[PDB]
Amino acid sequence: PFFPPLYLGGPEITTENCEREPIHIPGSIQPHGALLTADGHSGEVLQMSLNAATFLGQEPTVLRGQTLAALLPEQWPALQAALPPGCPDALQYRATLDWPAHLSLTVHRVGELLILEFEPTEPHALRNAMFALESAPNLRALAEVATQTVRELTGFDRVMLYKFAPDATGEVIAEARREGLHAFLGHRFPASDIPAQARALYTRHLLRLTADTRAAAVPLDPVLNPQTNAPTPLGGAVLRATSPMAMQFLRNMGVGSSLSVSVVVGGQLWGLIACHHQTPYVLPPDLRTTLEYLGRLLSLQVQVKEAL
Ligand SMILES: *C/C=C1/C(=C/c2[nH]c(/C=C3[NH+]=C(/C=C4\NC(=O)C(C=C)=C4C)C(C)=C\3CCC(=O)O)c(CCC(=O)O)c2C)NC(=O)[C@H]1C
């Protein structure tokens, strides 16, 4: 059972209680984007990341109480139509906004709350890349093709296929890596390195990232959803702040930027496409959607090859 988060008197997480960190409700985001939450009926802005002015041109206390009908007149109708009450929380509305300078808008619904993520935005290849995954003659070749394809798409310094054993230990079973990096191929890691609540979250929410492993989280205020007087679920928000314990592991590994995609086989977390960059690095939003698609395609191909 989860500890309370830090803003509800919960303890700072240690290695004795890795699995009890409520990573889905950090009440904070990464600073490379802005997050608002809004009432799913009124469009009233209820919560604001403290950096909202950087991206949206208005202070949190000025955005607070304004409606999405006022703030996003061109998107609000489509947004309402796209994400009705009771729709799946995996369902996304996506728009490209003109900003005086594009801004990618990603929206999902959790209960009666809309969660709005704003971050800056920037097939012949992909088709051949899919056919390459399809064409791999065994699981090892599939793993190698998948890591090299993702490295070519992203430019990440390292792309690993990280496979879970039945005891939830992990192993790097393939990797594409920059010249000069030390090999992790064949290295195994304890189950606690990706604790049980992270594995559960990653079965439902298939991509997460840390753009800068040194960056302080930006608070969401007010931190509790005024609808519920309870924490705002951020498991479906790519801007969600990462566990400080996970961020520290990456810094100690010389990793400035991390991104992973779930590999899901018969509804169980099989592994991760796990990416590192030495330098902080914001993967463009369009490249993430492509990487989510490849994760789904890889998941289907892994299920087939392992039966053999
Ligand atoms: C006491 C808690 C600890 C802990 C928690 C923790 N770890 C994650 C997430 C990840 N850990 C990963 C581990 C590895 N990445 C590698 O490259 C290697 C080895 C080469 C390992 C072992 C990975 C891949 C993830 C997923 C996220 C990512 O892709 O960067 C979480 C969840 C983070 C979040 O989503 O907020 C947590 C709570 N890790 C520990 O090592 C102990 C100290």
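Residue numbering: from 1, along the chain as shown.
So this one's X-ray crystallography, 1.5 Å, going by the header.
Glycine too: its Cβ is placed from the backbone N, Cα and C atoms.
Copied over from Swiss-Prot:
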BINDING   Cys18  tetrapyrrole binding site
DOMAIN    20-88  domain 'PAS'
MUTAGEN   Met245 to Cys (Swiss-Prot position 259)  Binds PCB (in vitro), but difference spectrum is altered
MUTAGEN   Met245 to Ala (Swiss-Prot position 259)  Binds PCB (in vitro), but difference spectrum is altered
MUTAGEN   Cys275 to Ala (Swiss-Prot position 289)  Binds PCB (in vitro), but has aberrant spectral properties
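In this structure, the CA atom of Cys18 (tetrapyrrole binding site) is 8 Å away from the CA atom of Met245 (mutagenesis position). The Cβ neighbour count for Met245 (mutagenesis position), using a 10 Å radius and every protein chain shown, is 18. Chain break remark: 6 residues absent between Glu122 and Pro123, end-to-end distance 17 Å (Cα atoms, rounded to whole Å).
Gap of 2 unmodelled residues flanked by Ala101 and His102; Cα separation 8 Å. Ranking the recorded positions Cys18, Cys275 by how many other Cβ atoms lie within 10 angstroms of each Cβ puts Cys18 at the bottom. Taking the C-alpha positions, the distance from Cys275 (mutagenesis position) to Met245 (mutagenesis position) comes to 18 Å. Close to ligand 1, meaning a Cβ under 6 Å from one of its atoms, are these of the recorded positions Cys18, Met245, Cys275: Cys18, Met245. In the three-state DSSP scheme, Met245 (mutagenesis position) falls into the helix class. In three-state terms derived from DSSP, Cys18 (tetrapyrrole binding site) belongs to a helical segment.
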